[PDB]
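Accompanying notes for the structure given below.
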Protein chains: 2
Amino acid sequence: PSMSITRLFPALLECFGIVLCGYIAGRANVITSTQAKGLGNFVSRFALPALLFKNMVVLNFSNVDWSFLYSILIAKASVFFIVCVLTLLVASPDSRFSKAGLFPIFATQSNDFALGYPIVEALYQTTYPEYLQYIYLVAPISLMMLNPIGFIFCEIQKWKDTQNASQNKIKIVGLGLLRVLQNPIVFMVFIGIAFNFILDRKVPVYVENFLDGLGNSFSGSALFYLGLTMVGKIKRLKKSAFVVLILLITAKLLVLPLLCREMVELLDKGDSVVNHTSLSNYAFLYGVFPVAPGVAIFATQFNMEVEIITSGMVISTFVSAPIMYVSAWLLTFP
Amino acid sequence: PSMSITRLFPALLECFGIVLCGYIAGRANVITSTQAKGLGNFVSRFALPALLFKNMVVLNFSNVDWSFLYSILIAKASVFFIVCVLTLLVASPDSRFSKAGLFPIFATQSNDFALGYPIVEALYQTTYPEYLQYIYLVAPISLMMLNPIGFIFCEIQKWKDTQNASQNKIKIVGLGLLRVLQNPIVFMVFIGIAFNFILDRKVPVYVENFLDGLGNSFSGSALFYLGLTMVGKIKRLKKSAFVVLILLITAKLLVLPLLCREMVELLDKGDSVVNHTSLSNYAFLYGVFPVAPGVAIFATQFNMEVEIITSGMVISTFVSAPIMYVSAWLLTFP
Ligand SMILES: CCCCCCCCCCCCCCCCCC(=O)OC[C@H](COP(=O)([O-])OCC(O)COP(=O)([O-])OC[C@@H](COC(=O)CCCCCCCCCCCCCCCCC)OC(=O)CCCCCCCCCCCCCCCCC)OC(=O)CCCCCCCCCCCCCCCCC
Ligand SMILES: CCCCCCCCCCCCCCCCCC(=O)OC[C@H](COP(=O)([O-])OCC(O)COP(=O)([O-])OC[C@@H](COC(=O)CCCCCCCCCCCCCCCCC)OC(=O)CCCCCCCCCCCCCCCCC)OC(=O)CCCCCCCCCCCCCCCCC
Ligand SMILES: CCCCCCCCCCCCCCCCCC(=O)OC[C@H](COP(=O)(O)OCCN)OC(=O)CCCCCCCCCCCCCCCCC
Ligand SMILES: CCCCCCCCCCCCCCCCCC(=O)OC[C@H](COP(=O)(O)OCCN)OC(=O)CCCCCCCCCCCCCCCCC
Ligand SMILES: CCCCCCCCCCCCCCCCCC(=O)OC[C@H](COP(=O)(O)OCCN)OC(=O)CCCCCCCCCCCCCCCCC
Ligand SMILES: CCCCCCCCCCCCCCCCCC(=O)OC[C@H](COP(=O)(O)OCCN)OC(=O)CCCCCCCCCCCCCCCCC
Ligand SMILES: CCCCCCCCCCCCCCCCCC(=O)OC[C@H](COP(=O)(O)OCCN)OC(=O)CCCCCCCCCCCCCCCCC
Ligand SMILES: CCCCCCCCCCCCCCCCCC(=O)OC[C@H](COP(=O)(O)OCCN)OC(=O)CCCCCCCCCCCCCCCCC
């Protein structure tokens, strides 16, 4: 098979075993809540930017199958649009733009670097190594295109909090794009593109070892920090909250993969049936990825719903592992 | 040359650039002192034991050049003995045993995993890959032989701090060995040897990914933590304190490499002049390695000299980089 089903279980074992190590360390107070920030800061501000820069300068932008990127972008945009309109119609007038901003983000952007990358690395290294670069192209552009709309919706909600005649339409759009630019992923991707043009895709050997050393520690540290941040997050809550969680996680893990697959079918025109099928199966896998903790960080930053997002973030992690195993097994069975 | 001098400067750039990143993060309060413990716990309690286990189970104890190992431990023991007797003769009656316990440990135990391993990996990968395993054999055995004596001396100092007729010599030896056993580098090495025999040097593929994901995040994170703990450490001491610092750092970085080279000259019979020369150059390099932060941790645990060991630990790092560069150039010029 194009995707190695036999290597899928060891990769899942690695990822959720590091997550379990972090979870047990937090539960036993080996690493406390305050001490968790140091690992979080290192992995998000040093380990992730170095990896992003190294994978952005090296990337051959000319030899990129933009059809996969367009298909996944339109699938995510369609899911964003559907979730936004449904929430705006059904949510309580008190807070609709908050949900219509964060819920579509919850259901579209996923754990692509910490957890998504190891799975793609395991399944798509000896067959399709090009599939690894789409992790570093889909996610930054997804945060650069859909996240501005959600942040604008959250700023609109904050504006209803401070009711006034001054709409501040320019400021509302200004704040929404500013938060996207402030995120390390986006501006490190911009700098990586810049230095891909300046350095002509050749990172100097004087900084090669430094970049590898700072970027080879991301995967394990990010998985450990993910496990460490799940301590005391899943709490009992109302059954209306439970059903909206079920709908959101379903939209993320079944609806989003199916939509990604169908727009890949519509957009990707490949000479071979085999490579098109494998790319559609990858697009199915991209979406089985659980909700990124960045969504929880955004919810904490805006402080609008830090229980609906965080709980669904942790739960989708425990649902993604069975679904990804079941899906690929069902996708390698024929 | 046997060692790649052209690759030495990029390795130093990587190591001390991650150290500089950690230092600047600590100086700018990006990662605070309390937050640093979370990264410290991740490397010492999770990242280092996984790497030690993976490198202990895989290691083939049969194909090991014990001559280098014997030479280096005999050199470190000779330096330990010399420093111990000199300190016992010259130090003030008040704290002879504390200095005679920690100063010989300062001048023999070096940073072999965080800092030593990347350098040896850079200079001894395409030529002498066997040189990397000695890092994981010298350091544990050095910690299991010389460190017990130093801990016994510190327990003697603590005993005279609690002067009583019951010298409890059995307890003094018991605590000295117990501290070594409690160290992860020791009991993880024992477990790795045990599973090297049980698993016949074959780690299961199920846990290979987990171990290689938790152990590939050590070097960068450990260098970052070394830089992070360096903030606010170098402080002005007295002239006597400065001269004992100079003597200790010289014993560590010039005397110890020279003695190691001598024991390699004597206790090593090699078919080729070239391999013996390269291995003696390695033994010179081992000793140019700065004082391990574990020595400072031991000093903090015993709380006798937390300003003499720690300052010399930081200073030896900034002296090891010029010395290793100069020494490798001087060892590759002929
Ligand atoms: C071999 C030896 C070499 C190695 C030697 C050592 C290496 C250098 C070490 C220096 C740093 C070490 C210690 C860090 C602290 C010191 C200062 C600092 O960085 O503060 C960060 C500061 C720490 O404070 P904090 O309170 O903990 O964090 C708050 C956050 O900023 C939360 O955000 P906020 O709300 O507070 O917003 C503020 C933030 C928001 O950020 C901004 O506003 C800046 C970005 C805005 C947009 C920029 C895009 C520009 C586009 C250009 C063209 C693109 C084309 C497309 C155009 C777009 C059209 C669509 O701006 C800041 O003030 C912080 C960022 C500083 C400027 C960022 C840009 C450069 C830094 C990135 C690293 C180097 C890049 C390569 C440079 C090569 C030549 C020097 O914030 C961050 O951590 C920022 C996020 C991550 C950035 C990097 C941080 C450390 C960098 C070192 C490791 C990364 C690897 C480097 C890659 C390649 C380098 C070779
Ligand atoms: C693919 C999926 C698979 C992955 C799934 C998840 C993996 C498992 C995760 C479990 C742990 C996650 C969260 C950690 C916290 C939970 C409990 C815990 O471990 O607490 C540690 C506990 C945390 O508390 P703390 O207050 O922050 O630290 C205090 C320190 O212990 C400071 O020392 P102290 O003064 O407080 O002394 C107390 C310490 C002192 O330690 C002792 O007294 C124990 C050692 C004494 C001597 C043992 C030598 C035995 C020699 C046998 C034969 C050798 C032949 C030669 C004979 C000698 C003759 C010369 O004893 C303890 O209570 C702590 C150590 C616990 C037992 C250590 C032995 C086993 C654990 C090591 C990892 C697994 C090994 C492979 C096992 C394979 C089958 C299960 O301390 C440590 O961190 C200990 C140091 C490092 C040990 C490992 C810690 C986490 C292990 C997970 C990552 C390591 C990689 C595993 C390698 C291979 C595994 C496949
Ligand atoms: C049910 C499905 C999930 C679990 C699958 C099976 C897990 C087996 C774990 C075996 C680990 C052996 C290590 C020692 C564990 C026992 C001692 C310990 O530290 O307890 C862990 C914790 C209780 O901690 P506590 O008792 O508060 O503090 C410790 C001192 N008493 O006890 C716990 O709460 C352990 C964690 C259980 C729930 C974890 C859910 C999130 C973890 C990430 C996803 C699942 C990853 C694990 C499964 C896949 C493995 C790759
Ligand atoms: C509008 C709302 C937001 C939508 C965002 C959609 C993604 C935008 C990303 C930036 C632009 C990427 C596309 C630029 C190429 C020109 C248009 C195109 O798609 O042509 C692709 C062409 C290959 O020919 P074709 O058959 O068309 O492609 C089939 C795909 N396998 O290939 C080429 O012509 C390649 C030539 C250019 C190669 C270097 C490109 C570097 C600059 C892009 C870096 C990333 C910037 C991201 C910005 C996104 C902003 C939202
Ligand atoms: C173009 C017009 C199209 C119109 C279509 C017809 C109407 C919609 C039919 C399909 C509905 C699908 C989603 C069902 C959502 C149910 C939510 C729920 O049970 O809680 C909502 C409730 C708010 O109050 P409610 O009971 O809705 O009272 C009426 C409001 N005036 O509880 C609350 O207070 C919580 C509010 C939060 C609601 C969040 C909604 C999230 C939606 C997730 C959708 C997932 C994907 C669905 C689409 C799949 C196919 C692409
Ligand atoms: C003199 C020899 C050592 C230094 C060699 C040259 C270092 C050049 C550094 C360039 C780094 C550029 C990044 C931005 C630095 C300027 C802004 C900053 O954050 O300052 C760093 C620090 C002052 O921090 P502070 O001002 O308190 O807080 C920041 C906000 N004002 O300023 C400092 O104190 C910086 C650290 C200087 C001393 C570091 C000594 C230990 C570092 C590890 C060993 C040396 C590693 C560097 C050399 C080799 C590089 C691989
Ligand atoms: C006195 C104070 C303590 C001194 C400590 C010094 C280091 C001790 C480390 C453990 C024992 C290692 C030596 C065991 C081998 C028997 C003696 C020996 O050195 O023989 C080496 C022999 C090769 O033949 P030869 O020519 O003698 O070696 C030349 C070196 N290139 O090769 C062989 O015979 C190899 C056969 C055995 C291979 C498996 C060994 C596994 C067990 C050791 C694991 C490490 C345990 C460390 C314990 C240290 C305790 C302080
Ligand atoms: C069999 C007989 C052999 C006789 C050989 C010759 C005798 C030795 C001659 C040289 C002596 C050098 C002494 C260096 C220290 C000078 C200060 C001193 O002696 O005072 C004792 C000092 C007092 O304590 P202190 O805290 O410094 O002062 C009180 C106020 N703060 O105490 C201290 O705290 C400092 C004690 C010094 C600790 C370090 C000593 C060893 C340093 C490494 C030496 C490496 C090179 C040795 C030769 C290698 C050969 C292979």
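In order, the residues displayed for chain B correspond to 35-368 in Swiss-Prot numbering, which applies throughout.
Determined via electron microscopy, 2.7 Å.
Cβ atoms here come from the backbone N, Cα and C positions, even for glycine.
Among the mutagenesis results in Swiss-Prot, B:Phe43 to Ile has the note: Strongly reduced cholesterol-binding. The residue drawn here is the original one. Mapped onto three states, the DSSP output places B:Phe43 (mutagenesis position) in helix.
What Swiss-Prot says about the mutagenesis result for B:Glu48 to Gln is this: Does not affect cholesterol-binding. Under a cutoff of 8 A between CB atoms, and with a sequence separation of 6+ in the same chain, the neighbours of B:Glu48 (mutagenesis position) are B:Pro152.
Around B:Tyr57 (mutagenesis position), the same-chain residues six or more apart in sequence whose CB sits under 8 Å from its CB are B:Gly261, B:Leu262, B:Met264, B:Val265, listed in sequence order. Mapped onto three states, the DSSP output places B:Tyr57 (mutagenesis position) in helix. Looking at Swiss-Prot, the entry for mutagenesis of B:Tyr57 to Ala says: Strongly reduced cholesterol-binding. Abolishes cholesterol-dependent mTORC1 activity.
Quoted from Swiss-Prot, the note on mutagenesis experiment B:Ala148 to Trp is: Reduces binding to indole-3-acetic acid. Annotation for B:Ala148 (mutagenesis position): spatial neighbours B:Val77, B:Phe252, B:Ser253, B:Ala256, B:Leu257, B:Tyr259, B:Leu260, B:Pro327, criterion Cβ-Cβ under 8 Å with sequence separation of six or more.
Of all Cβ atoms in the shown protein chains, 20 besides its own fall within 10 Å of the Cβ of B:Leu177 (mutagenesis position). Here Swiss-Prot describes B:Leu177 to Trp as a published mutagenesis experiment; the accompanying note says: Reduces binding to indole-3-acetic acid.
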Worksheet item: If we take B:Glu48, B:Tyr57, B:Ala148, B:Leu177 as the mutagenesis positions, which have a Cβ under 8 Å from chain A?
Response: B:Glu48
Discussion item. Just to confirm: which same-chain residues, 6+ apart in sequence, have a Cβ under 8 Å from the Cβ of B:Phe43 (mutagenesis position)?
Written reply: B:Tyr359
